[PDB]
Amino acid sequence: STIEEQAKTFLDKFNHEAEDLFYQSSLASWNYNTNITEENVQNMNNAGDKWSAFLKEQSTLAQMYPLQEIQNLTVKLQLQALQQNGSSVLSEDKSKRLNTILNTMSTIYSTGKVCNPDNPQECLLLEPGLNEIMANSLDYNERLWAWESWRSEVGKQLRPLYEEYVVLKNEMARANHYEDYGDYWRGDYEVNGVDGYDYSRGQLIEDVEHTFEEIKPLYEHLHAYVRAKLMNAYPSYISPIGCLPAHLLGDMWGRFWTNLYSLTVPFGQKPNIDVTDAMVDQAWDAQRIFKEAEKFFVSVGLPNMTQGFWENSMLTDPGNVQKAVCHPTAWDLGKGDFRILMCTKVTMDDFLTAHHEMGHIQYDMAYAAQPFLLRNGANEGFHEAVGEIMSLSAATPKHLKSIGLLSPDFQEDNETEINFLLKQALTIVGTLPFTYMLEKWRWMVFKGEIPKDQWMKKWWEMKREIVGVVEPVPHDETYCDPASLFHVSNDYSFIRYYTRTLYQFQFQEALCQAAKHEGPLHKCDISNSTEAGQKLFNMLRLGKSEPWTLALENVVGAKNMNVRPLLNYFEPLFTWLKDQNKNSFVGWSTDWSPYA
Amino acid sequence: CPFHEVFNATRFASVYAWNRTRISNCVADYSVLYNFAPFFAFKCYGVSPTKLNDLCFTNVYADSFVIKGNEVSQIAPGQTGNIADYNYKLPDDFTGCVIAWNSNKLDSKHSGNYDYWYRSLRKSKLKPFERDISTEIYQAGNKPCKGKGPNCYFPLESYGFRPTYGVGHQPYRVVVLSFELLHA
Ligand SMILES: *[C@@H]1O[C@H](CO)[C@@H](O[C@@H]2O[C@H](CO)[C@@H](O[C@@H]3O[C@H](CO)[C@@H](O)[C@H](O)[C@@H]3O)[C@H](O)[C@H]2NC(C)=O)[C@H](O)[C@H]1NC(C)=O
Ligand SMILES: *[C@@H]1O[C@H](CO)[C@@H](O[C@@H]2O[C@H](CO)[C@@H](O)[C@H](O)[C@H]2NC(C)=O)[C@H](O)[C@H]1NC(C)=O
Ligand SMILES: *[C@@H]1O[C@H](CO)[C@@H](O[C@@H]2O[C@H](CO)[C@@H](O)[C@H](O)[C@H]2NC(C)=O)[C@H](O)[C@H]1NC(C)=O
Ligand SMILES: *[C@@H]1O[C@H](CO)[C@@H](O[C@@H]2O[C@H](CO)[C@@H](O)[C@H](O)[C@H]2NC(C)=O)[C@H](O)[C@H]1NC(C)=O
Ligand SMILES: *[C@@H]1O[C@H](CO)[C@@H](O)[C@H](O)[C@H]1NC(C)=O
Ligand SMILES: *[C@@H]1O[C@H](CO)[C@@H](O)[C@H](O)[C@H]1NC(C)=O
Ligand SMILES: *[C@@H]1O[C@H](CO)[C@@H](O)[C@H](O)[C@H]1NC(C)=O
Ligand SMILES: *[C@@H]1O[C@H](CO)[C@@H](O)[C@H](O)[C@H]1NC(C)=O
């Protein structure tokens, strides 16, 4: 009758009640997102409140089982999951104020709008208006207008809230025995109590910085290439030696360079692989796309989808009568009920997305046997890393030929491979300095290294040093540029995207070894090759029951993050870019700006 | 024999309080067992299914209960889990057949059917064919237990059955036929 046995009894009761309440909450959420109506809003909120009240009661009860006497790591991990109070550690007034601030920021971002000069009646929302301007317009002044208007009208409403937010979140984090809120976020990667696999919170910062330095030689060449092409697009606005203007990168924040592809195409006289016409000519629909994804997973040795998946999932747009959120998601409702919510259209992008979301569902299925509190990925970056390797494999020409969408006699050559790799580099590599610099900035803000009076001054210096992007106009301390992004205004961890990207390649290379693949890594197809499927499955079924360093070692042969698989993936692109840049400056000066 | 009153019944008993009906002084016909449902499992341990009509026994008992699909593998000699240990346990030396079928269309409701209870906490393992329908509060801690509380748990939990759950969490109706031989 020791404390460990009482804790195990407690957790068993928790897992049963939690599965029932969680299921009810997840189903109500599903019903709302697939059938949008006020009655479902009330049902979603009532089930959500029931779930939250349950967790608060169980968290309170969980404080009676100290972890110091517990020897079993599974029990200790489940108790850690329940004992943290989070916002419950704050006084009632600060908690209501913090939730007010978070709701205010969400409201300001979601409904923020700007108006055309001298035309108060013609006003654009971030989506689709400004995003469309930033993605498709080639008029320098229009792009700058959208940039500045968003930063002034929205950034200056969020700034004082971000200051109060940072203060309240740091107080909360300190009350939970963390150095700052940055350590709260980095606690997701903490391993403590497994000899040889331990990973401190502070260590995460160092590892990210080391991987970034290794990446730098590749990024600097990609950046320089893009600069030359943009010089032709904007002949009088880009310095051959300086940073790129932030508003010219193809997005609102410069998070991705994917929309610059049409200007930077290596060999523009040849097409990219696009099998949309093949899917239309063959009379494909959403059902065949999902069945082909299923065949992909079955081929590698993973299980078939359940009957409930095919009967309850919403794979097509319900139509004009029944509204739904057309944002692809993979749902695990608990107790064996797995669903995908997508508004599938016949296009190659949705084909790959179907593989991505199926890649998530297979993961949710693999760890379904774990205790309720451990039914998640090893860390925040594993779930998407798995989905991305599934998308990455499905896209290779070998796959398209084998399924029958790419012509049997299509002949790949090096110019097509370079066009493919540049597009991938623009979406995978061009986003890493952004994610690193942004997360690093927040860490320094929460820690207290950057005083409030220099938040933006320091922000722009870092952007120039790490990313190579310079503001087109100066900004004083009344602006809040970081908060103009969804993942900053709302309380989300952004490091997920840097870490996940490296994992994506670490897994893919190891699987390619299991498949006995020869030749360039980017052409690797892990179809069939049941050794790769079993290798991945052995990790996927673990959920959170093991340290992420071990879950990673079980697939790639290493206990930490690395970058070599990524650099190898893009190796022929790096060589090509080095060749293209022999007459160009590689790197950048931080003194030049469009302003001066 | 009246096998249809066991297999074809409006409601099966909860596994914590399984229904043991005794069949005696009768002529059995086991081919009718295949007229009630497609079965998840029909597994005999001490007898051959195809020879059931050639044996004579003094008593046959039909143990009727509802369990989860993932728990069907526990109705067997030598198994462990919340059911093999705390609700219904077969002896290691067992003569009989374990019949299970999917009942999702009859027992599940959208709100959730909470009228099927199982035991998860007990002081000791059950003996073969022992039944315990007590609702006393289980004491997990060292302090005397007075009602529900910090280390005081109700020993029974209900299964929430809903038509959309995966196969492993749908209700299954299980009938175990135990064949007993004595005299006459
Ligand atoms: C993984 O293995 C499967 C087999 O288990 C491979 O699928 C098979 O691919 C071949 C082509 O390489 C198919 O043969 C062709 O079928 C078409 C049907 O119209 C026919 O016109 C061609 O003349 C040829 O016979 C074969 O049918 C197909 N098998 C199945 C069961 O679908 C698959 O290609 C392998 N994966 C990869 C990436 O290659
Ligand atoms: C930690 O506790 C879990 C139970 O919560 C143990 O898992 C059990 O291990 C036994 C080993 O014989 C199995 O038969 C059970 O089926 C397992 N149960 C569950 C729920 O997984 C685990 O082994 C314990 N670990 C340590 C290191 O003591
Ligand atoms: C939030 O979590 C902490 C532990 O992480 C709780 O801390 C204990 O609370 C009890 C009262 O319930 C105190 O007697 C203990 O001294 C606390 N322990 C520590 C380590 O200080 C805390 O109670 C929880 N928050 C609230 C609001 O109760
Ligand atoms: C996965 O499910 C399918 C049904 O969706 C199973 O059945 C096969 O389906 C394909 C569909 O093209 C048929 O061509 C095969 O003939 C079917 N097989 C049989 C034996 O009839 C498939 O077997 C299931 N696979 C796994 C691994 O569970
Ligand atoms: C959508 O929700 C409303 C809520 O009243 C319900 O009546 C309707 O049947 C639901 N429709 C679907 C397709 O789920
Ligand atoms: C492709 O290979 C040919 C071989 O002659 C070479 O001349 C050409 O430059 C290569 N192109 C790329 C993009 O690597
Ligand atoms: C079977 O269960 C019913 C209630 O569901 C009960 O009335 C009946 O007496 C039980 N039969 C046996 C043999 O225990
Ligand atoms: C079971 O009972 C129902 C009525 O409840 C009847 O319609 C059905 O035919 C019966 N089935 C068998 C196999 O006796």
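These residue numbers are counts, starting from 1, taken along the chain as shown.
Quick reminder: no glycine exception, Cβ is built from N, Cα and C everywhere.
According to Swiss-Prot, the protein has these features:
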MUTAGEN   B:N8 to Q (Swiss-Prot position 343)  Reduced viral infectivity
VARIANT   B:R11 to K (Swiss-Prot position 346)  In strain: Mu/B.1.621
VARIANT   B:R11 to T (Swiss-Prot position 346)  In strain: Omicron/BQ.1.1, Omicron/XBB.1.5, Omicron/EG.5.1
VARIANT   B:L33 to I (Swiss-Prot position 368)  In strain: Omicron/XBB.1.5, Omicron/EG.5.1
VARIANT   B:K109 to T (Swiss-Prot position 444)  In strain: Omicron/BQ.1.1
VARIANT   B:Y118 to F (Swiss-Prot position 453)  In strain: B.1.1.298
MUTAGEN   B:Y118 to F (Swiss-Prot position 453)  Decreased HLA binding to NF9 epitope. Increased binding affinity to human ACE2
MUTAGEN   B:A140 to V (Swiss-Prot position 475)  Increased resistance to neutralizing antibodies
MUTAGEN   B:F154 to L (Swiss-Prot position 490)  Increased resistance to neutralizing antibodies and human covalescent sera neutralization
VARIANT   B:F154 to S (Swiss-Prot position 490)  In strain: Lambda/C.37, Omicron/BQ.1.1, Omicron/XBB.1.5, Omicron/EG.5.1
VARIANT   B:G160 to S (Swiss-Prot position 496)  In strain: Omicron/BA.1
MUTAGEN   B:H183 to P (Swiss-Prot position 519)  Increased resistance to human covalescent sera neutralization
| request: Go through B:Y118, B:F154, our recorded positions, and report the one whose Cβ sees the most other Cβ atoms within 10 Å. | output: B:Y118
| query | When each of the recorded positions B:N8, B:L33, B:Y118, B:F154 is checked against chain A, which show a C-beta distance below 8 angstroms? | reply | none
| task | Measuring CB to CB from B:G160 (variant position), give everything in the same chain under 8 Å that is also at least six residues away in sequence. | result | B:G112, B:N113, B:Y114
| query | Near B:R11 (variant position), how many other Cβ atoms are within 10 Å of its Cβ? | reply | 14
| In terms of DSSP three-state secondary structure, what is the assignment for B:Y118 (variant position)? | strand
| remark: The answer, for which of the recorded positions B:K109, B:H183 has its Cβ ringed by the most other Cβ atoms inside 10 Å, is B:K109
| remark: Checking the recorded positions B:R11, B:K109, B:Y118, B:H183 against ligand 8, those whose Cβ falls under 6 Å of one of its atoms come out as none
| field | Under 8 Å by Cβ from B:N8 (mutagenesis position), counting only residues of that chain that are 6 or more apart | value | B:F36
| query | Looking at Cβ-Cβ distances, which residues of the chain lie under 8 angstroms from B:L33 (variant position) while being 6 or more apart from it? | reply | B:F3, B:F7, B:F42, B:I99
| Any idea what the Cα distance is from B:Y118 (variant position) over to B:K109 (variant position), rounded to a whole Å? | 18
| task | Can you check which residues sit near B:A140 (mutagenesis position), meaning Cβ under 8 Å from its Cβ, same chain, 6 or more apart in sequence, and list them in order? | result | B:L121, B:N151, B:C152, B:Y153
| message | Between B:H183 (mutagenesis position) and B:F154 (mutagenesis position), how many Å separate their Cα atoms? | response | 43
